[PDB]
Every structure is written in structure tokens, then in C-alpha cells.
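**Student:** Please read through the structure below; I'll follow up with questions.
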Amino acid sequence: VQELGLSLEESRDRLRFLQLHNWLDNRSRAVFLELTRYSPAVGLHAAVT
Amino acid sequence: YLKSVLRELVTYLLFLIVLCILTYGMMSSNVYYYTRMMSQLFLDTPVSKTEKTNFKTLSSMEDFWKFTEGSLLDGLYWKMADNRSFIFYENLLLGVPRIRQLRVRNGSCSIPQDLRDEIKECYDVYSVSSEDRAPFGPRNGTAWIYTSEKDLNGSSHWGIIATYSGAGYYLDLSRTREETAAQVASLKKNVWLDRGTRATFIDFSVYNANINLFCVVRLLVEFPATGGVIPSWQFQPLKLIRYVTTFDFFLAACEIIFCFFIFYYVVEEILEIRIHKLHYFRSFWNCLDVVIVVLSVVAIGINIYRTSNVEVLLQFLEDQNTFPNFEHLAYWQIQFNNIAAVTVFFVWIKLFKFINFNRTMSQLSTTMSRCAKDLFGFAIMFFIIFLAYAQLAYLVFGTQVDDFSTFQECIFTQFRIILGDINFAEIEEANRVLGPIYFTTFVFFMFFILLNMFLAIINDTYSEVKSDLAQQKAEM
Amino acid sequence: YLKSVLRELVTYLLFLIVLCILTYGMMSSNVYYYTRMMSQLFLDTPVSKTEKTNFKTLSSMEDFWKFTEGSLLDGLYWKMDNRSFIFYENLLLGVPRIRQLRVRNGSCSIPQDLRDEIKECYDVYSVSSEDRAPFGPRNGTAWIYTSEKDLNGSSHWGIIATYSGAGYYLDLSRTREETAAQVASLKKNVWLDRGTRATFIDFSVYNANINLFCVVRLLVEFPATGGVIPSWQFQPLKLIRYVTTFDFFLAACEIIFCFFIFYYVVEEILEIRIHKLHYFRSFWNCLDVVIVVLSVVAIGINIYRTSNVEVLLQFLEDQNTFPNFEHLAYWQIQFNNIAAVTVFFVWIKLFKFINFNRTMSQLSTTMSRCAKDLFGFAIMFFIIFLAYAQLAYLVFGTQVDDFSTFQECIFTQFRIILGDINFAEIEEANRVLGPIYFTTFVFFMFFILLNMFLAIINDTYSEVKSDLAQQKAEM
Amino acid sequence: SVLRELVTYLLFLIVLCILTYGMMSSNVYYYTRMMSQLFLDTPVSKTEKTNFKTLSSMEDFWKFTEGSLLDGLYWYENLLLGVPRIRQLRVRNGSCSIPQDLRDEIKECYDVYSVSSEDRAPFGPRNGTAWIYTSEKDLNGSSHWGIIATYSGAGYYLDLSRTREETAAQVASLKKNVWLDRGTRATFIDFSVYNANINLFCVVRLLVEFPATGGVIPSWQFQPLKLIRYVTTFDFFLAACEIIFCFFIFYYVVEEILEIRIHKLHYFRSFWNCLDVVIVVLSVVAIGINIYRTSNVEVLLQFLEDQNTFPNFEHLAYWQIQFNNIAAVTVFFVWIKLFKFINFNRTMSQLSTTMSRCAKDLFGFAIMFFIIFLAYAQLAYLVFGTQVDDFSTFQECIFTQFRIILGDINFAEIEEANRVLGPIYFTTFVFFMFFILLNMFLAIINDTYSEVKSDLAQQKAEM
Amino acid sequence: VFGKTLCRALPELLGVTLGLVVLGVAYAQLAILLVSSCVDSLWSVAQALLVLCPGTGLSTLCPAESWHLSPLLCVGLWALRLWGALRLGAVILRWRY
Amino acid sequence: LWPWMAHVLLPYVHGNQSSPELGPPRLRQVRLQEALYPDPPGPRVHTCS
Ligand SMILES: CCCCCCCC(=O)OC[C@H](COP(=O)([O-])O)OC(=O)CCCCCCC
Ligand SMILES: *[C@@H]1O[C@H](CO)[C@@H](O)[C@H](O)[C@H]1NC(C)=O
Ligand SMILES: *[C@@H]1O[C@H](CO)[C@@H](O)[C@H](O)[C@H]1NC(C)=O
Ligand SMILES: *[C@@H]1O[C@H](CO)[C@@H](O)[C@H](O)[C@H]1NC(C)=O
Ligand SMILES: *[C@@H]1O[C@H](CO)[C@@H](O)[C@H](O)[C@H]1NC(C)=O
Ligand SMILES: *[C@@H]1O[C@H](CO)[C@@H](O)[C@H](O)[C@H]1NC(C)=O
Ligand SMILES: *[C@@H]1O[C@H](CO)[C@@H](O)[C@H](O)[C@H]1NC(C)=O
């Protein structure tokens, strides 16, 4: 797992660190990015995968 | 017997030809091209040279801002002391267009207590209870001040997501392009469409003096609380200066003749229902009469209430530098058109009462009237099964397919599936299982079972009717 | 079985063979590719390099001026005075002609209320309200009205209205430079005002390899509401028939067909004089009368057409004028329609002779006895169909362009049965009473009216079989 | 004895199914599609947006010859089988009778292509075989049946070379001198490839037709040929399946001979025995052509080493496609005999009896229906046959009507071509087929079913 | 009556369905063997195969990538396209009614 | 994948707008320990077995 960071600025640094440190090229069975959203106007959650 | 039937048929034929003349007059020669050119000028033009998006395919709020100061201004003002504008060198732009905004207030939505640290603003969905009524931004003019519905001479609209009020924050644009561009730029700079906005309206009208036909244009953009943009449009041709040519007088004469015919039918109906046959409803040829009379009376009342309320035209004609209010007339014209179409359809259906002049036509009518009961009895079960499938599809596929999003849309999708007008990709990718099962079982049980049982019933009824008439006639 | 029916069969087969040869000899291949290449050259070519607009998608008057000075002059004039070969095979005959029809200012009655703001009104096109006065630099024939009789013209029946054969015309040149200069001077002095209602461009080519003239006519209509409506017509004709032996063979076949028609006419006339007077109570006699009258009409059209070749001789006398071949193309289209109808009827006349055994006889009797009930129910079916078509016309007749005309409403209703209608436009045209019409129409067509036809056919077939079996088994 | 004769039929069917699986999963379709995209859809040059499928002029053909053709021809990777050949067929000036009215305006006209009007004279620089007419027998050619005519196959021909530079120089020389005059009527390009890293052969023929009016018409033909090589147990398994199929065919033929030895004429009155002989003859023809076409492997592999001559692998393609459309018919017929074996219960029994009783009336009404269908097709051909592209040819009219029955109408072109009598044809055809003609087969079937049920019910009552 | 008939005429519908399935299997085998021959040549093979799948072959009206995904859906689609065969069921039902 | 995330997803997570986040995203990878080999073009339609 990789948490991608919290702030926008550090997130780019984490992304490029994963780019240039031999992370996804070789083995990489899957990537599995996932997100969640909240809509309080209608009170609905959303699972994004 | 038949002697009075001849008189009844003659009167019905005169009524039918009068109605046909009236409908041909109301639906005149090709005004389709008028609305065609207007729509293609405003709906199909890309918002800019680089972008390929238009009004019909709006995606975000920035696209709306690009369209407003963009394709709209290009299609509104045409060059040819502050001269008017002719859109196609034929259509005159009446007065000025108007833009309007409907928005909600911040705090009409209670977020959970344990989450009140990362988020602090929630905007509810649109409702008259939660509508904003306070000034905002640089509060200078009518664009940053709430104006009531009765002060705007407005009314409801019944858009797609909800029904929108006639109030909001409005702004009247100008007659020249530079002034309107400056106004729209000033609106965009001092941010006018924030997260609280819920609907935007643009209204204007044109004349096209060559033919005598006004056109009212209304464009609506809805911003749902869940995000996105939903565009819609409404172009309506009207006629408010009717009495110009001879054909107009001919149509007026046909109108008063139609009124006299309706009065005659009402008098006949009352006279016959009063004296005898106080039950009067076991015929199905008398319910049609009352339905036709009611529809025609409603149409006459709507026409009377609509043609006499042309005061807005008089107010506009004494000051042509103001926005003309023509939405009510368009709404009532649409209602009148719907009622007239239904009435003429039923008048045409009424012709079945008189097509009986030989043994071939009598037996077909007898067969239809005899099998109507059995057809209704089986259609109850057919519709129960149809609605079961519709509700299952609505509950399962309703949130992913764009074609099962509403119950009526599910019904229409099923009716299209009957015609073979379905695409299997979306229904399958929405659900790997229970997707193919639904489609296959529906098609099989609808074409192999339900469609053939109707034929069985109809054929049995027709066979027994024909056989019993043949036996009675051959043995008398 | 006996000699009379055998003679009738032999005569009918000979007549059918003659018609088959005659129709095959006029609808060969290489005629489709001719018009196809011509259409691709003139219609699909963009008006200019920087624009993707072509003739089929014209939208304004400036687009028309771009097309006239653009793809038209590229597709008409090809470099090897000199003559022009379109595809190095097609020879451009004479010069093309351009002609406009316009109405006069003041052909309206502007309402008194708005009389102070709008001063100009031009009515929709009509013969009674069309301009007949000079305008602009009134020196040439492009600024002077020329009557229909002086232009040898005729009506056209365009998309919006039926246009007259008169108007303001101009004859172009044989070389690209002169035509370009002429069109440039015609555009500089504004020739297409707000009163312009229609524009026509006409020319022709020969293609001497095969023997087939081609006549090209392009029409652009300007409605009173603003816009442009383009239409086209490419038509091949043969006017120099007797060039090869096959043409003489076709002429001999035509003479044989004329003799056959005369024989049938004299037979039919000889029948109804006293013998079976009012014999119109049979289908095979009304069919014969229809075939005879259609063939007589076709023969008369052909005689009146082929004897009118004075235009070709006049053009051949002086090859620097405009060839007028529109009437020949119109009459050729009419003759083709009549020939197709009569060949269809003579083909379906074959059912008079297929009764060689009991199966064919039973099927023929069943079809014969189904006619009355099927017609009686078709009356009701078409009553309901017309009611639905009128409702759809009154509801969607201004937004959906499948219901924009009553006959278009009928065709759209017929296409709905096949299920090739979007339903997306009629959903947004009217959210209520739009879907109601669609669902109710589908339910009443698929569930109540198809099964009734099937039931009638089933019952009639069963009754016919029972009656025939009783008749045959009780000898 | 039915059960014994059931297991043999199921074994025959499963063997045929294994053979069908071997045939369909040969993965030859992918190679043809890939190389078709390589040669056809590739643009001539990136400066021009055009390809072979959308050729429009003679100069476009010249660009294609020295261009995408030379690029794809000399590069997943394919190996050339010698030298490609390019030939043309042309007519002669003077095969054409100008009417005397305008004989002074036009001097040259060339007729349409025909054997009688063909040209057999030298032209241009009479150097080699590209400027000399060589008869059909000297090129081992045959007819073609192209789009608009049937082409003899003699022409003026030229064989290219092995390297790209030599062929480019030859094409440049052929374009410098005007090889494609106004009299040219057809052009053929033929070659064959191997695709070294796969066990396949392919034959490519590209045709360009120049009509007497103008423009060009392109057409293409790619035919794959597979030679049998044993690399795994799958190959041996399929060889065993083929030999078992041959043995089963022998069993059926000997059984049929034994049965017919005492049924001189009491054999053809049935239906399930008349189908057996058809199956047998189709299978033995397929076996014969398969064992014939397989005796050319040494010829196929004799050209890939160093040969610099044109290989004529065309009759191989003809026999291969004959085998391809024989196998489908034979498997269809065995799957039909599967109906013959399904008569186990009274339900299927009465269904089969109904069909067998109503077949004759079905045939008669099919005759009437096809008469009416052909009348409508002829009317459509005569009315829309020149401007619609869906009625250009009679077979195209028939197929368009069949697609109309299955709901595939266009109706824009139909109504545009003829505003009156165009919609009339469509409306009348739809009304008379959808509502009347197609509802008459069901009447016959329903009546036969009722008669069969009544007969069975009345027979069962006293038994 | 209605439901009763639907219960009394069930084996006939099963037999009709089985026959139609076998016939469809035979026709599908014929079509698959015919189509996978070569590229366009305008021959009689495509003439016989053009009686289905819109335009002398459209991968059995459901694309091959979608063909190896729930073939039951493709079966339903092909039943919808050739819905005139299902009218044979009426032949049974009427008699029972 | 990396340009798509750096251009689309990152301006959507920290890009304050409607539908709040409710928890940071995550990227989880599967190694498979059995580094795969490239295959010839072929008909593809691989089941990745
Ligand atoms: C085997 C080919 C089946 C394809 C039928 C064509 C599809 C079709 O739509 O025809 C169904 C037809 C009813 O008319 P319609 O559905 O065409 O409007 O109903 C019929 O006419 C049924 C006739 C077929 C019965 C013959 C089966 C041996
Ligand atoms: C919305 O209201 C909340 C209080 O509920 C406040 O904290 C927040 O700043 C407001 N947002 C605005 C005015 O944009
Ligand atoms: C509403 O109508 C009145 C006249 O009845 C007019 O004076 C007023 O200006 C209208 N409202 C607006 C916002 O123009
Ligand atoms: C057009 O007709 C009007 C009607 O009075 C007239 O005033 C005007 O001068 C005419 N010409 C033009 C160019 O408007
Ligand atoms: C119309 O036909 C006559 C007949 O000779 C001819 O003289 C005249 O020139 C034609 N009209 C035009 C405009 O050429
Ligand atoms: C074609 O033949 C005609 C007939 O003699 C002749 O006049 C003409 O010069 C020839 N043209 C060529 C290019 O050979
Ligand atoms: C047949 O062989 C080649 C092509 O197969 C051809 O060029 C040659 O002229 C023909 N004759 C002989 C004897 O090779």
C-alpha cells in the first residue's frame, strides 16, 4: 500500500518518487486505486474503485 | 330509423370537415423551418472556435460561461443610431433578452456532528423553503437583489430535476453587442454563479415580419446538488396579430361555426339525457360524446382566456426598450394544441359508429365488441406482469444504465424492446448476472407466450361469431 | 387443358418475354457509376480547401457564393479556345446557365402596430407576387425579367413550392477565366438580395464512349424565414438511339410490343360490345384493362417524346449556346415510372395460369375468398392509422422532422412498426402525450390489429379447405 | 435396433464436431485481417489522406504503387515468395462508333471492355513484356468476374524484382513512359507471402477497374493456405480424427450398398435415406479434394529458398474455398439428421407429423411468395436502380428487400430518389408482407396441426 | 381459462423450443464455417450467409468480445431479431384455448 | 497511469469543490512474484492464466 500523501504538493513528490524508484514496471499484478465521496445534500456515500 | 341516421351522419360529416379545416388552418404551412433554423443557430453552434462542445452537450459551469459570452452573443446580434438586430436579416429581435438565476442559501443542510471539522458548508437541493432571499456579492442592482415572483410577472416552469419558481436574481441585457458583452463580463468577474446556484434561465423573442408568427425562446440550465449541468430548450411559435389576411377571417368564421356546432351537440345531449335513458352510460357511444363535448368546451374556454389576454403585447408596443413577457401565452398555446390534438383524434375515432353497410362490416364490429371483454380480462394479467418486470428493472438497473433511471423510462424502454430498439451493451455492463437473465426471460415470455394468447382469444371469438351468424342466416 | 387456354398462355409468355427484353435493354450497368462519379465530384467536394462545407450542407448565402466560385468551377472546367472534358471522357456541352427567382418588396400587409419599425416585407414564393422589374445596373439579362415563354422553361416542384420557368438568368462561358470574371461581377453588384427565393444551375455532358447524355440541375431555395435548402438532380438520357445493332433489335422489340398492345386492345373492345356487357365484376379483366391503359399511355408518351428532338438539332447547329434538355429528362422520368408500374402489373398477372394441380388451386381459392374480409378490416385499420397520423402531426409537427408533414407522418408510422425510430426526439418534444402516443400506438398495432389479420386468414383458410374437401369427397 | 444405430451416429457427430473445432480455431482469420489492415488501410503517404480502399484517380494509383504497396511489400514480418506481378488489360481506339452528328467534335472514344474489342498491339517503347500483348495461355491465367465485367487474363504484364530499389526503379520507368493511357480498363497486382514466424501461406490479388466513364473501382482478395505440420499431440489427435472420419464414411458407404442391394427402387421414396446419400457424396467429394490439394506441399515450399519467378498459387485457393464451403453444408446436413433422431415422445411425434403433412402446401405458397417477391424486386430495380447504391444490381435488390423484412430500412435514399412512387413502394411492401403474406404460412401450419390432432384423437378413441 | 391453458400446453412449447434451438445451432455452425473463409469477394457464400446479422455478417449481431461474455444475452438478442419463429407457439395455444 | 493521475485525479482530490473527500485515497499493488514474459502479438483475447 501507498497512501499518496495528504497535501497536493507532497502528493506530486510521492508520485514521482514512486515513478523513479522501480515500483510499477516489473511485477505489477494490479494497481487497485480506490476512493470514497460524501454528498451531504442528499446524504449519500459513494465508493469509487 | 335509417332516415334519421342519414341526418346524423350529415351533421357529423359537416362537423368533421369544419374541424379538419380548423386544424389545417392552425397548423399552417412550413413553420418547421423557422424553428429549425433558430434551434440549429442556437443549439448546434460550438461555443468557440477551438471547443467542440455546444449547448446540447454542456458539461460544467465554465462551459456555460463560455457559451454565454460566445455562441449566444454571436447568434443574437447581427450587423447590417444603435440599430436593431435582425437575426437572419428576416427575424427582428424584440426588446432585450433577460437572464435569471435561482439559488439556495448556505446552511439549509445539516451535516453530521462528527464530520463538522473538515467541511462547513452544505447546500440543500432546490426547494421553495430553502431558497435564498438575501443580497450577495457587490450588491448594486437587480442582479444581486431578490425580486418576488409577483414583481417579475413570472410563474413556475416544471423543469427536469424539479419545478422552479418565477422569482430569483435577474438582469436585463442590452440591444447592442458591446453593452451585453460588458454586462456579462462584469457578471463573470464579480463571481455570480457560485456553488449555491441551482438554475439559470435565458429568455428572448423574435418576430419574423415576413410571415406573421412570433417566436419565444427560453433556455434553461440546471445545476443539481450532486454536481453536473443539465441543459434544456424551448422554442415556441405564436400568432398574436391574427386578423391580417382573408384566410384569417375565414378561420374566424370556421371558429364561430365550430362554437355553434358544440352548442348544438350540448343541447342535444342534455335533451336526450333528460327525458329518457337516465342510466345512459351502457353504450360506449355516449361516453365518447361526453368526452368530446368536455374536451371541446375546455378548448373553447382556453382559447377565450388566451386570445383576450394580449395586454402584454400592448404594453410592449408602447415601449420597445424592455423585455416582453410572452411565456404565459406560449404555455397556454401548448395546452391548447394538446387539447385540440386529443379532441380531433377522438372525433376521428367516432367515425366507427357509421361504418355498417353490409354483412362484412357488421360481423367485424360484432367480433370486436364481443372480444373486448376477454381482451381486457387478459390485459389485466399482461399489465401486471409488465409492471413486475418494469419494477424489477427499475430497482436493479435504475442507478447505472441511463435508461432505467425512472419508472416511466423503464416502461418506455420495455416497449422499445418489444420493437427491437434496444442496445445490449449497457444493460449487460451494468450487471454481469441478472442482466442477461432479465432480457432473455422478458423477450421469451413476451413474444412466445403473451403475444400468442391474444391471438388465441381473438381467433376463438371471431370463429364463434362468424359461425353463429352463418348458422343463423343459413337456417332461417 | 384445351387449346384456348394454351393459346392464351403462349401469348402471355411471348408478351412477358418482350417486356423483359425491353426493360433489360434500358437499365444496364455503367449508368449507375456515371451518375455516381458525377455526384461525388459535384456534391461531396468541399467548397474550398479551408472549409469542410459542401453543397449538401449549405447553410447561408455566403456559402453559396463560395461554392459557385469554388468547387463548381473546379468540377466544370478541366485543362488538357479549347473544350472541357470532365473525367477526360465526359464532354461539357455548350455553356451552363444560372437563373434566380425573386419576389417583390411590398407583397405583404405589415400590421399597423409594428409598421413604424419594419419597412420591408417579402412574401413566400407565389406566381401572383413575384418580381418583374429591373434592379441594379439594369443592362444585361441578369437584371431584366424574362417570361417563361421566352426562356422555354417549365415548373420544377421544389421542396417548398413549385417554381416557375421564368426569372432573371445568365448564360456562363466556355472557359474558366471568363466564367469566374462573370460570377465575380455578378457578386460585386449584389445579385442575391433579401427578395431572392430560388436559384438554379443547369448544364449537361455527353461521354461519347457509351451513348448517354447526362443532364445536371442544382437548386437552392431561400425560405422567407432565412436559411438555405439545397437539392440536386442528375439524369442520363439516350437521344441518338440507332447507333448499333442492339438498338435496331430494341426498335424491333418496340414494334412487336406495339402490335401486341393493339391486339389486346382490339380483343378487349370486341369482348364488351354485347357479350358479357359490364364484365367488370372479375379481377383478371380489370387487371387487363389497367395493363392496356398503362401501356397505351406509355406508348403515347414515348411517341410524343422521341419526336421532340428539335432542341438537339438546334444545339448541334450552334454549339456555343445553352442546351435545353430539361423537358426530355422530365418525360424520361415519367416514362420510366410508367414502365416500372406496367411491368410490375404484367408480372403479377402470372397468377392466372398457376393452377396445374390441387394445391395451387386450394391456395388460389383461399386467397380469393380472403379478399373481402381483408378489405373490410383494412378500412378500419386505415381509419385508425390516419387518426394516429393526424394526432402525431398535430403534436410533433414542428420539432421532430419525422412528423413535419402528413405523408411524412404516415411514413414515420410505418417505420415505427419496423422499430427504426429514435424515440429520443419525440420524448423531449413533448414529455407528456408524447410517450403516451408511442406506447398506445405500439400496443394497439402489435397486440390487437396483427392478431386480427392472422385470425381472419386462419378462419378463411380452414373454411375453404373444409368446403373444398366436402365438394371433392362427395362425387 | 434404433439404439444400436444411435450410438454410431453420435460418435460420427462428435468426430465431426472435433474436426469443426480444429477448422474454426485455426487462427487464420486474424492473420488475414492484420495483413489486410497493413496493405489496405495504410495511407499512401502521410501528406495525403487516402488509401487503397478510397482510391479516386489514376494518379492515386500511381502514388499507391510507389508508396504503401512498396512499404508493406518489403518490411508480424512476412517473407516474399519470389517476385510480384503487375499486369493491365486495355481496349483499342476504334472500337467505338461516334454518331455522325458530332463526329467533328470528338475524335477518340474507347468502348467498354470486351474480348472482341480488346487491344493486341504494341505501344510505347517496345522493349520488354510490358509493351507486348502475350496471350492468356502464355501466362497460365483465367477469367476473373470483376465488379463491372469479366476480364480475360492475358493483358500486358511485368514481373518486379526481389529488392525494393529495383522494383522502385521499374515502377518509375513504367510511370515515366505513359503506361496507363485512356484505353486502360483493368489492372491486377498479384503476390504471395509466408510470414516466417507462423505456419501459414497467403495469396494477395489487388484489382483496379477503370470504367469507360471515369474514376476507379478498387477491389482486393486475400486467401490463406495452411500446410499440415505435426508439432504437438494436438496435430496427431486431429490426424487420428480425420482417419476415424474416413473410416466412418467407409462404414456408411458399405452399409448403404448392403441396404440398396435388395432395395433397387424402394430407397428414394423416403427422406432420411435420400439425405444419407447426399451426405455421403458431399463427404467423399470433400475427402477427395482434401487429399488432392495436400499433394502440393513440396511445390509450396520450393519457392521460399531463392526463387526469382512468379508462383501461380490460384487453383490452390480455388480448391481451398471449395473445401471451405463444402464442409459447412455437410455439417449442416448432419445436424439436420439430428432432427431425424428426435422422435421419442408423442409431442415431437405430432410436431414432426404436422411438418411432414404441411410441407407440400408450404412449398406451393413459397412459390407464390417468391413470385410476388421477384415482382417487387424488379420494380425496385427499375425505379431506384440508378441512384441509390442499394438497388444497383438485381441480387442487391433482393438482399435489400430481405434486410427490409428484418427491419433494416434506410428510407432517406429511397424517398430522396423518388418523392412519389418511392414511398408508395415501401408502404405497400411493408403492408403486404408484415400483415398479409407472412401470416399465410401460419394459417397452413395451424390448419395442419388441427387436422393432425383431430386424426390422432379419433384414432386413439377406438384403440 | 387463461392460466389453465398455459399449464395444459407446456410440453408442446418445450418441444418447439428444443427444435428451434437445434435448428439455430445448425444454422450457426453453417454461418461460422462459411464466414471465416477470406476477405470480400462478392460470392455466393456471403449471399447465403446474408440472411442474418445485417450486412452479410455482423459477428452474429453481438461483437466477439461481447460474444465471449454471457452468451445467454446473445441468444436472447437473436430470439428478439428472429421473433417471427416464436409465432409457431401460437399454433399450439389457440388449439388448447 | 502516472500522467493521468498527476493531471486528472490530483486536481480532483485536493481540488476543493462539492462532494467532500471523507478519507485519503490509497494505492495497493499485487506483486505475483512470478514476473511475466511478453508474448507474440497473436489474436490476444488472453485470459491471463
Ligand atoms: C426461419 C425464418 C424466420 C424469420 C421470420 C422473419 C422475422 C419476422 O419478423 O417475421 C415474423 C412473421 C410475422 O411478421 P413480421 O414479424 O415480419 O412483422 O411471422 C412469420 O411469418 C412466421 C413465418 C416463419 C415460419 C416458417 C418456419 C419454418
Ligand atoms: C456557510 O455557513 C457556515 C456556517 O454554517 C460558515 O461556517 C461558512 O463560512 C459559510 N460559507 C460561506 C458563507 O461561504
Ligand atoms: C411586471 O408587469 C408590470 C405591468 O403589469 C410592469 O410594470 C413591471 O415592470 C413588470 N415587471 C418587471 C420586472 O419588469
Ligand atoms: C420597400 O417597401 C416599403 C413599403 O413602403 C418602402 O417604404 C421601401 O422604400 C421599399 N424599398 C426598400 C428598399 O425598403
Ligand atoms: C427558346 O427557344 C427558341 C426556339 O428557337 C430559341 O430561339 C430561343 O433562343 C430559346 N430561348 C433562349 C433564352 O435561348
Ligand atoms: C483514334 O482513332 C481515330 C480514328 O481514325 C483517329 O482519328 C485518332 O487520331 C485516334 N487517336 C489516337 C490517340 O490514336
Ligand atoms: C506458366 O508459368 C509462369 C507462371 O506460373 C508464367 O510466367 C509462364 O509464362 C507460364 N508458362 C511456363 C512454360 O512457365
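Chain D is numbered as in Swiss-Prot; the shown residues are, in order, 219-293, 311-698.
Looks like electron microscopy, 3.0 Å, at least that's what the header says.
Cβ coordinates come from backbone N, Cα and C, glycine included.
Feature table excerpt (Swiss-Prot):
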BINDING   D:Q557  cholesterol binding site
MUTAGEN   D:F604 to A or I  No effect on channel activation
MUTAGEN   D:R638 to C  Abolishes increased channel activity due to a gain of function mutation; when associated with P-604. Reduces but do not abolish ion channel function; when associated with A-677 and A-681. Abolishes the Ca(2+) permeability and alters its monovalent cation selectivity; when associated with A-677 and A-681
BINDING   D:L641  Ca(2+) 1 binding site
MUTAGEN   D:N681 to A  Constitutive active channel; when associated with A-677. Reduces but do not abolish ion channel function; when associated with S-629 and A-677. Reduces but do not abolish ion channel function; when associated with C-638 and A-677
MUTAGEN   D:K688 to A  Abolishes increased channel activity due to a gain of function mutation; when associated with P-604
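Each of these features: where is it, how hidden is it, and who are its neighbours?
**Tutor:** A helical conformation is recorded for D:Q557 (cholesterol binding site) in the three-state DSSP classification. Non-local neighbourhood of D:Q557 (cholesterol binding site): D:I524, each in the same chain, at least six residues away, with C-beta under 8 Å from its C-beta.
Within the same chain, residues at least 6 positions away in sequence whose Cβ sits under 8 Å from that of D:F604 (mutagenesis position) are D:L672. D:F604 (mutagenesis position) falls within a helix when secondary structure is assigned with DSSP.
The Cβ of D:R638 (mutagenesis position) lies under 8 Å from the Cβ of no residue that sits 6+ residues away along the same chain.
DSSP assigns D:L641 (Ca(2+) 1 binding site) to coil in the three-state reduction, outside any helix or strand.
Neighbours of D:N681 (mutagenesis position), defined as other CB atoms within 10 A of its CB across all chains, total 25.
Packing around D:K688 (mutagenesis position) is summarised by its Cβ count: 15 other Cβ atoms lie within 10 angstroms of its Cβ, all protein chains included. D:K688 (mutagenesis position) carries a helical DSSP state (H, G or I).
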**Student:** Measure from each Cβ of the recorded positions D:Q557, D:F604, D:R638, D:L641, D:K688 to the Cβ atoms of chain C, and list in sequence order the residues where some distance is under 8 Å, or 'none'.
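**Tutor:** The answer is none, since no candidate qualifies.
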**Student:** Can you list which of the recorded positions D:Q557, D:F604, D:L641 come closer than 8 Å to chain E, going by CB to CB distance?
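**Tutor:** Cβ contacts with E, in sequence order: D:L641.
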**Student:** Roughly how many angstrom lie between the C-alpha atoms of D:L641 (Ca(2+) 1 binding site) and D:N681 (mutagenesis position)?
**Tutor:** 23
**Student:** Enter the number of other CB atoms within 10 angstroms of the CB of D:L641 (Ca(2+) 1 binding site).
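**Tutor:** Neighbour count, Cβ to Cβ under the 10 Å cut-off: 16.
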**Student:** Among the recorded positions D:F604, D:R638, D:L641, D:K688, which have a Cβ atom lying under 6 Å from any atom of ligand 5?
**Tutor:** none
**Student:** What Cα-Cα separation, expressed in whole Å, is found between D:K688 (mutagenesis position) and D:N681 (mutagenesis position)?
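**Tutor:** Each residue's Cα considered, D:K688 (mutagenesis position) and D:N681 (mutagenesis position) end up 11 Å apart.
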**Student:** With respect to ligand 3, which members of the recorded positions D:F604, D:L641, D:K688 satisfy a Cβ distance under 6 angstroms to one of its atoms?
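**Tutor:** Among the recorded positions listed, not one has its Cβ under 6 Å from ligand 3.
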**Student:** As a check: which entries in D:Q557, D:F604, D:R638, D:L641, D:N681, D:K688, the recorded positions, place their Cβ less than 6 Å from an atom of ligand 4?
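**Tutor:** Among the recorded positions listed, not one has its Cβ under 6 Å from ligand 4.
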